[PDB]
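Chemist: Following this message is one structure expressed as structure tokens.
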There are 2 protein chains.
Amino acid sequence: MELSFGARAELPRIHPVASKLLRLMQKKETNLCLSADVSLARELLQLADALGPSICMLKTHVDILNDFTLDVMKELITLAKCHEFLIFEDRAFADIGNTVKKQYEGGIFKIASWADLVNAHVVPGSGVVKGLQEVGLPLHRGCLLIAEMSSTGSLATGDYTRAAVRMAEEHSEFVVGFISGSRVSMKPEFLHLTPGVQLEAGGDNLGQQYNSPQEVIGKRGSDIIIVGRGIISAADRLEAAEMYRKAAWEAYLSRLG
Amino acid sequence: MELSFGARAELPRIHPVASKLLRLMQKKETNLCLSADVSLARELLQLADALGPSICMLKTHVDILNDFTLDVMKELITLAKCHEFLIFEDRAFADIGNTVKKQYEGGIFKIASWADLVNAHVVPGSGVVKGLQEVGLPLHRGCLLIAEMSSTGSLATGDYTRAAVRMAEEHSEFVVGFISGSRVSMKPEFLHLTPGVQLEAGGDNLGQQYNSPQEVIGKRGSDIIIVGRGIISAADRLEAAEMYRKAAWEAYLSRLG
Ligand SMILES: O=c1cc(O)n([C@@H]2O[C@H](COP(=O)(O)O)[C@@H](O)[C@H]2O)c(=O)[nH]1
Ligand SMILES: O=c1cc(O)n([C@@H]2O[C@H](COP(=O)(O)O)[C@@H](O)[C@H]2O)c(=O)[nH]1
């Protein structure tokens, strides 16, 4: 009884951020999230403008931007609104609730002011979600819980993954899905976003492992592929993004029937 | 066959950063780490200057400082050198190796340029340590692995904790100890630093749980207490720091015999 992204956008328990995302995925025929892993604001913004039509989401690591300013994020928001994609800051919050609330709202980055989505590790227990929610609920934001990781020797397996799923399902007012390698929740209101994706087999020299869009979306049942170097290191990043988009989209359609 | 901090500083396999720390702990009769959880640079620096003589370490969350600049960290280093304490940035790195290396070296914060110590979660597998090491070894830095957490519902238990200890013991050129609630390694070259510490029983409203210095150092065998609000929210932060210092030090001495 698998539903399209557009039908999932209308589910009774859908979060507004998830709904917005699912609708634009359906409209634009994309379930690709660009991992914009660059150190220069100009490159970030040039990528966001050129690839915006091809992506449902742009994932940032703001803490690697050498020339971060809040005005850069204002410019990114303009592009996100123009091309219709969400902004996801991959901060992987992983401390006690009292601390992560400050890390989310404050400091130099003011992440909550510009990020539609953030993510959190579940290792601290559910206080990490409660802390983030105190800032994110008033700001109408969503959160993803890291249920599995793509890297060699990941401990996010077995009962750890099951604990992530329970924590999500128990904080559905704020948690809209997962970072995972596969479908981990049976509830269709939750999004599954999967990093560690390339067309070719391989990995990197620091524990990253790759699987293909057909494997991740088609066989493992995830929703969205997150792709960094597969696109960013390519000469023509637009064509690379289109190849990943078409791969992930067709894998999704075939799983739908 | 328990050894003093000063003797542990001389162990054959001791890391240089651990040795420096252990020597100043012995010299100053302090095993207190101040968790300087403030949002203003002026308050951070006033705390570091006044409390510097009472502490072996000052722990930062640079990402909650509203007015962070690299010049603030230069001023903090001057104080750390004057009063003899290490600087520990509690960044809790928790991503793939390729990403954390950039988060450690680069961006606005340039953490590796000023932090003696950082910490990492073990959930991504050992690539998190390998990535950090590529930056930290050339810069003569050390790392702490998060083996246990103080918060309600922590998943850093059982085999997860055992995996943290193995990962530390296998990367002893860079990893100098743990964030933990107790002694988790039997090897005396490793430091144990414990947050979730207050004199009085209690917790916070976002999953923090407190135990006393006597419990953590004396009964659970940890080395250093990490104390934030117990000191920071007190009217007289200097006297508060002295109370925590004397508590942790005497608990240590009594465990020594
Ligand atoms: O399990 C995970 C969780 C992540 O955040 N990531 C992130 O997703 C991206 C993967 O990038 P790449 O496609 O270049 O390997 C990185 O930004 C990394 O930080 C991951 O690779 N695996
Ligand atoms: O398990 C852990 C790991 C932490 O980093 N911390 C950190 O240690 C400090 C505890 O501060 P406090 O004493 O105010 O509760 C915080 O900065 C928090 O981020 C913790 O409390 N428990």
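Here, residue 1 is simply the first one shown, and the rest follow in order.
The backbone N, Cα and C atoms fix where each Cβ goes, and this holds for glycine too.
OK, Swiss-Prot features for this one:
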type	residues	note
BINDING	B:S35, B:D37, B:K59, B:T60, B:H61, B:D95, B:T99, B:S150, B:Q208, B:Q209, B:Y210, B:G228, B:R229	UMP binding site
MUTAGEN	B:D90 to N (Swiss-Prot position 312)	Loss of OMPdecase activity
ACT_SITE	B:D90	active site, for OMPdecase activity
ACT_SITE	B:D95	active site, for OMPdecase activity
Chemist: Taking ligand 1 as the reference, state which of the binding-site residues B:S35, B:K59, B:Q208, B:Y210, B:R229 have a Cβ closer than 6 Å to one of its atoms.
Modeler: none
Chemist: Do the binding-site residues B:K59, B:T99, B:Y210 include any whose Cβ comes within less than 8 Å of a Cβ in chain A, and which?
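Modeler: Near chain A: B:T99.
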Chemist: Determine the minimum-neighbour residue: among B:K59, B:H61, B:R229, listed as binding-site residues, which Cβ has the fewest other Cβ atoms within 10 angstroms?
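Modeler: Checked B:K59, B:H61, B:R229; of these binding-site residues, fewest Cβ neighbours within 10 Å: B:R229.
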Chemist: Tell me which recorded positions (B:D95, B:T99, B:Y210) have a Cβ under 6 A from ligand 2; sequence order is fine.
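Modeler: The recorded positions passing the 6 Å Cβ test: none.
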Chemist: So if I measure Cβ to Cβ from B:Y210 (UMP binding site) and keep only same-chain residues at least 6 apart in sequence, which ones fall under 8 Å?
Modeler: B:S150, B:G196, B:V197, B:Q198, B:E200, B:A201, B:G202, B:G203, B:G230
Chemist: Please report the number of other Cβ atoms within 10 Å of the Cβ of B:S35 (UMP binding site).
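Modeler: B:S35 (UMP binding site) is surrounded by 23 other Cβ atoms within 10 Å.
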Chemist: Considering all pairs of residues in B:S35, B:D37, B:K59, B:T60, B:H61, B:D95, B:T99, B:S150, B:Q208, B:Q209, B:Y210, B:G228, B:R229, annotated in the record as contacting UMP, what is the maximal C-alpha distance expressed in whole angstrom?
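Modeler: For the residues that bind UMP, the greatest Cα distance is 33 Å.
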Chemist: List the Cα distance (Å, whole number) between B:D90 (mutagenesis position) and B:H61 (UMP binding site).
Modeler: 6
Chemist: Of B:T99, B:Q208, the binding-site residues given in the record, which has the fewest other CB atoms within 10 A of its CB?
Modeler: B:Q208
Chemist: Counting only residues 6+ away in sequence within the same chain, which have a CB under 8 Å from the CB of B:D95 (active site, for OMPdecase activity)?
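Modeler: Looking at Cβ-Cβ distances below 8 Å from B:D95 (active site, for OMPdecase activity), excluding near sequence neighbours, one finds B:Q103, B:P124, B:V128.
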Chemist: Neighbour count, 10 Å Cβ-Cβ cut-off, for B:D90 (mutagenesis position): what number do you get?
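Modeler: Taking all protein chains shown, B:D90 (mutagenesis position) has 26 Cβ neighbours within 10 Å.
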Chemist: Which state, by DSSP, holds B:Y210 (UMP binding site): helix, strand or coil?
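Modeler: B:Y210 (UMP binding site) sits in a strand per DSSP.
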Chemist: For B:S35 (UMP binding site), what is the secondary structure by DSSP, using just helix, strand and coil?
Modeler: strand
